[PDB]
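Colleague: Got a structure for you, questions after.
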Amino acid sequence: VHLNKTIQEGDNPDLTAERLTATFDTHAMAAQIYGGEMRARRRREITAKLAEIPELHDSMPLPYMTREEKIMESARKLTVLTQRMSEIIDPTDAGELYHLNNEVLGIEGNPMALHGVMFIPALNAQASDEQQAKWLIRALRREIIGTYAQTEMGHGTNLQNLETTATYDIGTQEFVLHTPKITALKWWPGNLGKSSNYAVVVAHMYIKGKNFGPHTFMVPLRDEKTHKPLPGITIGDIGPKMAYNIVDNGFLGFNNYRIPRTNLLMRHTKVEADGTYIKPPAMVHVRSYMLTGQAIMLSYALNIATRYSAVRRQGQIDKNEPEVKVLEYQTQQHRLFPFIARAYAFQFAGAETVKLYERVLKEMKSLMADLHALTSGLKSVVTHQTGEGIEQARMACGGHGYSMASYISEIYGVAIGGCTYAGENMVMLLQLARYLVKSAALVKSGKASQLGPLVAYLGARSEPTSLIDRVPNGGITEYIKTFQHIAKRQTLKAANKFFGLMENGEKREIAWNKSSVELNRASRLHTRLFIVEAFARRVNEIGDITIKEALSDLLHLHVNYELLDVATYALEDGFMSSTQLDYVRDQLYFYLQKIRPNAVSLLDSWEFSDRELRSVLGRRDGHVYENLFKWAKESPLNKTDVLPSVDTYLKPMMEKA
Amino acid sequence: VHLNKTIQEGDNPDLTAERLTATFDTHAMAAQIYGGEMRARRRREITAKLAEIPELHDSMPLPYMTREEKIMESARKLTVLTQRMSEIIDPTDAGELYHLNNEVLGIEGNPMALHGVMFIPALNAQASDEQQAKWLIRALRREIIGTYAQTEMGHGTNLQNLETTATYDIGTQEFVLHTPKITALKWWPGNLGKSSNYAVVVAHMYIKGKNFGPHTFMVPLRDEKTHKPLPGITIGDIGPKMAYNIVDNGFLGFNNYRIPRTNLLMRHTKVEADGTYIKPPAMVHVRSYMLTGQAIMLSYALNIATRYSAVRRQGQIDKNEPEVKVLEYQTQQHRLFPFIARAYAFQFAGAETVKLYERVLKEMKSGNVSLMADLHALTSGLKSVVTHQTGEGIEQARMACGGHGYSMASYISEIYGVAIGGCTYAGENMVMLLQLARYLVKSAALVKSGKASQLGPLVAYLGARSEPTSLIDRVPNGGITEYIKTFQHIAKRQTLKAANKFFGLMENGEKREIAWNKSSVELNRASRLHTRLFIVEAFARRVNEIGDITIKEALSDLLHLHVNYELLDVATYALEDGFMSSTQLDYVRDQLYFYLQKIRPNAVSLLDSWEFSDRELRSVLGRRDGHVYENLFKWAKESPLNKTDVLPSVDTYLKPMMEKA
Ligand SMILES: Cc1cc2nc3c(=O)[nH]c(=O)nc-3n(C[C@H](O)[C@H](O)[C@H](O)COP(=O)(O)OP(=O)(O)OC[C@H]3O[C@@H](n4cnc5c(N)ncnc54)[C@H](O)[C@@H]3O)c2cc1C
Ligand SMILES: Cc1cc2nc3c(=O)[nH]c(=O)nc-3n(C[C@H](O)[C@H](O)[C@H](O)COP(=O)(O)OP(=O)(O)OC[C@H]3O[C@@H](n4cnc5c(N)ncnc54)[C@H](O)[C@@H]3O)c2cc1C
Ligand SMILES: Nc1ncnc2c1ncn2[C@@H]1O[C@H](COP(=O)(O)OP(=O)(O)OP(=O)(O)O)[C@@H](O)[C@H]1O
Ligand SMILES: Nc1ncnc2c1ncn2[C@@H]1O[C@H](COP(=O)(O)OP(=O)(O)OP(=O)(O)O)[C@@H](O)[C@H]1O
Ligand SMILES: [Mg+2]
Ligand SMILES: [Mg+2]
């Protein structure tokens, strides 16, 4: 058997050659990627089981379809999926369901996408025990379809200025929902337009004229039998989008729509029947769990671009040798491999974040602040660097990347949306910047010892100079220490600019605005430091020497590519020299060439079947050209030879001349 | 009147407020953008004329349509367009045709997009006088539909290894075109799949077994009356794409398809009837003229993002004042305004490039191809930097609209998909940057060997001597020259540094081409800096040509924002050798944030100065009048998925699924 477990007989030999050079077992790397040998094996067992159920396969290639056709296809697969789920899956294994959906439903959306991502989690986090019994069970059994309705046409970021109102009628004992203007329409909740018949709905709660602020409510939207909008409801789709068009993102409006008092979600907060209010002592779920989604989507795109790079030949290096694999050019390795490093790094960073999400929550029955800040920065950097890498992966396929035969353009449209959902990236970076400024005030005021673990480096003292290419035994610790220095220096520098403008008389919020770009520079460096450290932490946890060396090579590529990308900050104070920067450059180009024989195996280790990956250029077997010709020939515009546009128009136009 | 000529009564006052602060006449800035007052006025006159012809309007909003519906809509407008063109336009000055097409046909494509972009230019540049009479006239009159077929399924970059063959039969006096394998299929030529009935076709020419390399041929593809494929022709669409889906990009295959000898394009090469060859003494057209296309598409996206930023309120700065325009936050100004600077810079750089394209070509009747090399290298780098930085900016503009930007009501996502395609067409960006790098390495060998005086004007700075230190924030001068000199220093230093690494590996024994590959990433760093320097210098040159003081000050503010944003983005190269200090870099930072706030009251006018009507711009968020929310609610309500209340997906599937539980 081969160390690379994806080789099959008959595969394109140009691609097999790249798998044959693997130094590690791809099953063992999968276990690392997916958090356990068991987890990885279940992925493969699910994939092998779905191969025997053709009902759950793409009835035709998805890029052939109109929006209407895709929505029908998705619901077709979903009904079959919900019926047969237990034959394939442990429904309670949130991990198995995610993979099952990726193979069967894919990334473009489905009618119950929000049902899982937010509707159920909102019920877990905010409904009382009695209410969970009424609604959460019906949701889990898929008796109803639900979503989470927070954003409105005129507000998504702010929320203290939402316009939908829930006014408590003390007699009758109902909440009266009302949408006073068009801008108060709920707007963007996924699966709200056509699919959901219930929603959790954020609205400003009014009692005795007093505004208690945003609160969440269970709201029936459509009749459970005919699916018509209940009286007082205005509801529909918000139209087509950049991507993710299978989800029916919706608008929702209320004309004095009454719900029971008990529709207010009361695990935290109560409104008694007379009107009395009792105060208690997320959205954070989405940010914590979306990081794998981005890593995975980045890995989709790199699997395709790197596989295609092994089969695509183009140009000569040596004039007496044949055309080389484009994978041969340093320019091509340089535009792919740093992103393979990033995809592993994002995965490992996401595992630590999910652990921290579970660690708070557990402790919540003084660390939510640290989690909110980490997640704020990480969601913004990961999403932005993923987009950069996906698009580099598309363009690395040449002309054909622009075709939907690559599928990378759809991977891009869906992944990039995470720059805006779950918190605008600019806003989430400034959210982290507030935490970093608080931390900088601790340092400046002598309370350095009160810094939490994630931000203690801001209190540490820097050595004069950075010991890259100095201390014997080139270690990743001198790179970590260099990242720490530049992130601390920019954090304290940006903070002090802010403090200095207030000291000089400017209002807090105007000084904040004037320093906000600088402050986002700090957030970004602090977060990019976190990704490095998480990557290095995993490399050191591993005992299997072949796996450890493979990921260690990747880590070395990571720290040199990233440090070079931020070299400006290392040079400003002379922390780094010209000579150390040329060392980082030569190291970057060295580790490109080191990684190459493993590049395809490092991506095969994610173990995406063709039915998941949906790419012709990225076919597991490497037989691109023949299947690309078929895919073109079978596409909808080639049904007829001479188009209606040519008969109706165009031919008459030519005749007239 | 108002200095800003786009204000109309009834407009959203949040947006009007931003136009009222203009310091210059937007008609006068249009003249600067489009190269003359007359040209700019014609744009507006064309727009006013098209308002009286509703037949040429989007029959319904384009994002509502399937691919099939859009293609039908495009040909509908095209037929009307070709019949009524003379009523609106001077067909020969075009130019006006480019703008007419932008309003009527838009960016997503049309059946005759490549008819203009490449088919006709190929006939101008490569057909003899006799052949132009046969084919170019029919093309201009739109008697035929044509395209340019170079790329194949297996080769786009490496033309030397194309697989389609044209073998000369000496008897019969024909060329025999043949497609020996699937990978030899022509693949990607726009409008080839369904619309064109003729094409210019690049193929390796064989005579008596000898391969003379790529040559271009006029090739009839479909019957002029039935539009069926002529015998021996395999032809169709290559399928849907990231964007630009109205163009039917095609595949084309030949089974020993014979064309006359005289179908070889013979303005420069000849093949006589017996077989005799005779050697002569582009694609460069596309690269030269596509730069405005990118500038314009960048300006579309910024018009939308900045207009929407004036009407979108969100959050408080001062806690006792109402929610602010998002166009107030420094992060928002920082994510838009540098790209406004870039869009002007690309336009001005594109005008100088088109002048150089005309200046060679003009000189190519005499000697005199000793300037094609300078043009090819400039165009190689510029097409790569402009296209890549445009994409960065378009996407920043989309995300500056928040959630709604992701909707097609913004239209920026389509602007993005179409514009970014230019990172790959007309030369892969990585390949075109290395094409420039060859020219820079040749130039570095002149310097190293003492022939500095032989450097052409565009690359003479590589021979100049640098001062010790860069005089930004040191020495007053009337603005910008110390920034230019700093850009020159870092671009020269990286060029000579990357070149010497290449020379050093050969000196140590590596083969030329392996040393090249090993230095290629570094070499593209040089290309990029040299090109980004050119854009600065072109921008500064235009600022100094202008006499109208208000216009000059407005563009001067933009130029200052440009040089500080770009220099900061490349600061690594300025700091490495101590050319710049920490303190000068903090000056560049403070300058960047200053010029953001300086530019703001002009931001919306600088974009209105491009003078894109709503029918051109196609954005709900970007409406000239600023009435976003009401027209966004309508746009959603009228979209195709809201025709019915309960979807078929709910009746067929989904409702049964719920019942079963
Ligand atoms: C929207 C779009 C429209 C198009 N329209 C037309 C048309 O109308 N007519 C026509 O003929 N073609 C058309 N094309 C095709 C286009 O010309 C080619 O796709 C383009 O030239 C890229 O070449 P390629 O496809 O062979 O990419 P490839 O060369 O196959 O792959 C490029 C990758 O390999 C690398 N690479 C390749 N060669 C080298 C080298 N020497 N050195 C270093 N790296 C290298 C690059 O780094 C890049 O990452 C279109 C393409 C697109 C996307
Ligand atoms: C694919 C997609 C899916 C979505 N799914 C859901 C869903 O499922 N459920 C749901 O409830 N909502 C959903 N939304 C809406 C989403 O939550 C909001 O769009 C997102 O949170 C951003 O808020 P916004 O639209 O108001 O951005 P805006 O505030 O309108 O941003 C516009 C510009 O203003 C900037 N800006 C805003 N505030 C500040 C500030 N204080 N300081 C500096 N700059 C600022 C922003 O950085 C941005 O550049 C979705 C949106 C998208 C695109
Ligand atoms: N003109 C371009 N078109 C497409 N992609 C590009 C272009 N220039 C750079 N890239 C990509 O951006 C990534 C960064 O490469 P590189 O660091 O050499 O360029 P840069 O960061 O833009 O310049 P520098 O790092 O020298 O400031 C690479 O993946 C490269 O492929
Ligand atoms: N996390 C992010 N998500 C989306 N866009 C971003 C993000 N960070 C930066 N940008 C965009 O990149 C552009 C450049 O700004 P900036 O220089 O602050 O970012 P950067 O270059 O990545 O950071 P630095 O300059 O410190 O390396 C800005 O216009 C901004 O909109
Ligand atoms: Mg870089
Ligand atoms: Mg920057």
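Just so it is clear, chain A uses Swiss-Prot numbers, and the residues here are 2-282, 290-373, 378-669, in order.
Each Cβ is built from the backbone N, Cα and C atoms, and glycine gets one as well.
The note that Swiss-Prot attaches to the published mutagenesis A:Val118 to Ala is: Shows catalytic activity toward asc-omega-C5-CoA without affecting activity toward asc-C9-CoA, asc-omega-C7-CoA or fatty acyl-CoA; when associated with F-245 and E-301. Residues or ranges marked as FAD binding site in Swiss-Prot: A:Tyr149, A:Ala150, A:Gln151, A:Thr152, A:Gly157, A:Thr158, A:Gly191, A:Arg320, A:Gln340, A:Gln341, A:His342, A:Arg343, A:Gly411, A:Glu436. For the mutagenesis result A:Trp189 to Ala, the note given in Swiss-Prot is Loss of ATP and FAD binding. Among the mutagenesis results in Swiss-Prot, A:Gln340 to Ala has the note: Loss of ATP and FAD binding. The residue drawn here is the original one. What Swiss-Prot lists as ATP binding site is A:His342, A:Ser392, A:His396, A:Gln404, A:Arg533, A:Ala534, A:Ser535, A:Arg536, A:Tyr581. A:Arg536 to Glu appears in Swiss-Prot as a published mutagenesis result, with the remark: Loss of ATP binding.
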Colleague: Where A:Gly411 (FAD binding site) and A:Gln340 (mutagenesis position) are concerned, what is their Cα separation in Å, rounded?
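Modeller: It is 15 Å, counting Cα to Cα.
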Colleague: Rounded to the nearest angstrom, how far is the Cα of A:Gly157 (FAD binding site) from the Cα of A:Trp189 (mutagenesis position)?
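Modeller: About 9 Å separate the Cα atoms of these two residues.
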Colleague: Hey, which of the recorded positions A:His342, A:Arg536 is the loneliest by Cβ count within 10 Å?
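Modeller: If we count Cβ atoms within 10 Å for the recorded positions A:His342, A:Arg536, the smallest count is at A:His342.
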Colleague: The record names A:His342, A:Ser392, A:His396, A:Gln404, A:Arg533, A:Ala534, A:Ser535, A:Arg536, A:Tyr581 as the residues that bind ATP; what is their largest Cα to Cα distance in Å?
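Modeller: The two farthest binding residues have Cα atoms 27 Å apart.
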Colleague: Quick one, can you pull the C-alpha distance from A:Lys373 to A:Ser378 in angstrom, nearest whole number? The 4 residues in between aren't in the model.
Modeller: 12
Colleague: So which of the recorded positions is most packed in, judged by how many other Cβ atoms lie within 10 Å of its Cβ, out of A:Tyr149, A:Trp189, A:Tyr581?
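Modeller: Output for this query is A:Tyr149.
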Colleague: According to DSSP, does A:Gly157 (FAD binding site) sit in a helix, a strand, or coil?
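Modeller: Its secondary structure by DSSP: coil.
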Colleague: Among the binding-site residues A:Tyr149, A:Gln151, A:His342, A:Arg533, which ones place their C-alpha within 10 angstroms of the C-alpha of A:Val118 (mutagenesis position)?
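Modeller: Of A:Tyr149, A:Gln151, A:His342, A:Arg533, within range: A:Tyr149.
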Colleague: At the Cα level, what's the spacing in Å between A:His342 (FAD binding site) and A:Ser535 (ATP binding site), rounded?
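Modeller: Each residue's Cα considered, A:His342 (FAD binding site) and A:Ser535 (ATP binding site) end up 26 Å apart.
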Colleague: Here's one to test understanding: among the recorded positions A:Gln340, A:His396, A:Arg533, A:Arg536, A:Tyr581, whose C-alpha is closest in space to the C-alpha of A:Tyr149 (FAD binding site)?
Modeller: A:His396
Colleague: Specify the count of other C-beta atoms within 10 Å of the C-beta of A:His396 (ATP binding site).
Modeller: 19
Colleague: Of A:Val118, A:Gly157, A:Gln340, A:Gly411, A:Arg533, the recorded positions listed, which put a C-beta under 6 Å from ligand 1? Please answer none if none do.
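Modeller: Within range of ligand 1: A:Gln340, A:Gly411.
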Colleague: Name the recorded positions, out of A:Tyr149, A:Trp189, A:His342, A:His396, A:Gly411, A:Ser535, that lie close to chain B, meaning a Cβ-Cβ distance under 8 Å, keeping sequence order and answering 'none' if none do.
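Modeller: The recorded positions close to chain B are A:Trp189, A:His342, A:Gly411.
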Colleague: If you measure from the Cα of A:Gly157 (FAD binding site), which of the recorded positions A:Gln340, A:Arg533, A:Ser535, A:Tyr581 is the nearest?
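Modeller: Going through A:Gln340, A:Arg533, A:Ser535, A:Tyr581 one by one, the Cα closest to that of A:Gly157 (FAD binding site) is A:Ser535.
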Colleague: Would you mind reading off the Cα separation of A:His396 (ATP binding site) from A:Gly191 (FAD binding site), to the nearest angstrom?
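Modeller: If we compare the Cα positions of A:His396 (ATP binding site) and A:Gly191 (FAD binding site), the gap is 22 Å.
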Colleague: Pop the Cα-Cα gap between A:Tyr581 (ATP binding site) and A:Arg536 (mutagenesis position) into the table, whole Å please.
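Modeller: Here the two Cα atoms are 12 Å apart.
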Colleague: Roughly how wide, in whole Å, is the group A:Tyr149, A:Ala150, A:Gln151, A:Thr152, A:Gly157, A:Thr158, A:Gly191, A:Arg320, A:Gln340, A:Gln341, A:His342, A:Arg343, A:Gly411, A:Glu436 that binds FAD, by largest Cα to Cα distance?
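Modeller: The widest Cα-Cα gap among those binding residues is 47 Å.
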Colleague: Give me the non-local Cβ neighbours of A:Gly191 (FAD binding site): same chain, 6+ apart in sequence, Cβ-Cβ under 8 Å, ordered along the sequence.
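Modeller: Within the chain, A:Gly191 (FAD binding site) has Cβ neighbours under 8 Å at A:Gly110, A:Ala114, A:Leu115, A:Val118, A:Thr148, A:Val248, A:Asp249, A:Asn250, A:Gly251.
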